[PDB]
Amino acid sequence: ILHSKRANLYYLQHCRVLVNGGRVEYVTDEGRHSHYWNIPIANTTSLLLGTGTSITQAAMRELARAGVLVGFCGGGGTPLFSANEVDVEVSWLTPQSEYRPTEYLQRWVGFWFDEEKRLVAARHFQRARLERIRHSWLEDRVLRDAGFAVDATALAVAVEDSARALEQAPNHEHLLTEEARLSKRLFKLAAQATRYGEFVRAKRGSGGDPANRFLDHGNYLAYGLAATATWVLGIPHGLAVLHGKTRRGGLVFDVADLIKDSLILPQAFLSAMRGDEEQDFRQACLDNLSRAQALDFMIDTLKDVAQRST
DNA sequence: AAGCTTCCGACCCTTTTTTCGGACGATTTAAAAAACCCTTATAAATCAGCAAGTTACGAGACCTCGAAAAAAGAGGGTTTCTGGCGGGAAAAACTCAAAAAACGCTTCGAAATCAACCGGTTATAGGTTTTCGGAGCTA
């Protein structure tokens, strides 16, 4: 249930959170034996209330006493609906509320306005993304066994070439387009491996074939996971690195990018070819995300870029 | 002392909850009615297989009504495909005009010519092979 070992983030489902006798208690079908009792309550913990759960104001009081962030997310924890805002660590605020302020916003803003540094960040994002493609498509054979048998030499050549291109070109405007070309080739490779036939990527949900729908669902979950990552870091969604400065919710899409083609896309084609239900697809996606430590990776990346930007 | 405003008691009426009583059902117990047993030698039933005559139970059919399901009919709405009409821009006819350019006069003497047949010229109809442009695709 520990959703991110890097963030001390826990997912609670099928239980009520209430305060009896001055201690926050979980009313669950397992009673005393539920693992929720092992939840450490400290300023380092952060909760994610899941499906079928409710919380009492008294609990909110006790958690605030202990300084524990709370957030509501849907099935499996991908769509993050609402959460507590996290503080910002600077010398002029200084409340004693015992809430672990986080300093990453200052680091982010310290460079966000300098375009050259912003570009350097974009490059760093894409380096990470490609290396996660090469990892999941080649190094690990779980997909191979599942049925996603694809050629390697063509994929390796394409990825090598795109990586070679990343280290070049002057502005965001090229990077976006280079990624788009890589995207197209990856789609073609996946369709060939899946024997799905010809594939064309419609957008704004105009597609009707299973592949398109499953891609949309997968991307929706990925966005939710990224939103969780940013919220844990406290960075507002508007300070995008690679998407346009006017794009509402740009940053989450920047962060979501580092898994779409690594983990969502193959599963979308696999499930479409296998003829799965939408529910089966959702469960498979969440299982893949859990297996890959996705949230932890996207946390590590954001921290790495912050430290590297100095 | 008077007027205004606010409680308070008395009451009137209907609805909602509780209590009690009565009735009905069910069960138990006791009393009454039907029944069982014990004495029978003699009269009637038991049964053997088949014939000859009859029918109580089963099957088939149809009707009757009622209800259920399905199909049709109605109405609410949204999306899109087409047609008609209106409006701006370009083309080409229409109107206005000049300046060439041709024609005629008009050429006696200089080419132009056709005819058949050879070799030779070369524009190009037709076919063959190939860059340029665009397909969009993808973030």
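Using the numbering of Swiss-Prot, the residues shown for chain A are 12-321, in order.
Per deposition record, electron microscopy, 3.5 Å.
Here the Cβ of each residue, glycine as well, is placed from N, Cα and C on the backbone.
As a published mutagenesis entry, A:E190 to A appears in Swiss-Prot alongside the note: Protein is unstable. Annotation for A:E190 (mutagenesis position): same-chain Cβ neighbours under 8 Å, separated by at least 6 residues, are A:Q137, A:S173.
Around the Cβ of A:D268 (mutagenesis position), the same chain contributes A:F136, A:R140, A:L253, each under 8 angstroms and 6 or more positions distant in sequence. Taken from Swiss-Prot, the feature Mn(2+) binding site applies to A:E190, A:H254, A:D268, supported by experimental evidence.
Quoted from Swiss-Prot, the note on mutagenesis experiment A:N223 to A is: Slight decrease in endonuclease activity. According to DSSP, A:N223 (mutagenesis position) is assigned to a helical segment.
Among the mutagenesis experiments that Swiss-Prot reports, A:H254 to A is described with the note: Protein is unstable. In three-state terms derived from DSSP, A:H254 (mutagenesis position) belongs to neither a helical nor a strand segment and is classed as coil.
Swiss-Prot gives this note for the published mutagenesis A:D265 to A: Considerable decrease in endonuclease activity. DSSP assigns A:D265 (mutagenesis position) to a helical segment in the three-state reduction. Within the same chain, residues at least six positions away from A:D265 (mutagenesis position) with a Cβ under 8 Å of its Cβ are A:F136, A:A251, A:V252, A:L253, A:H254.
One entry in Swiss-Prot concerns the mutagenesis experiment A:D268 to A. Its note says: Almost complete loss of endonuclease activity.
With a cut-off of 8 Å between CB atoms and residues at least 6 apart in sequence, the same chain places A:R212, A:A213, A:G216 near A:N223 (mutagenesis position), listed in sequence order.
Take the mean position of the Cβ atoms of A:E190, A:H254, A:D268, the recorded Mn(2+) site; other residues of that chain with a Cβ within 8 Å of it are A:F136, A:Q137, A:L187, A:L253, A:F264, A:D265.
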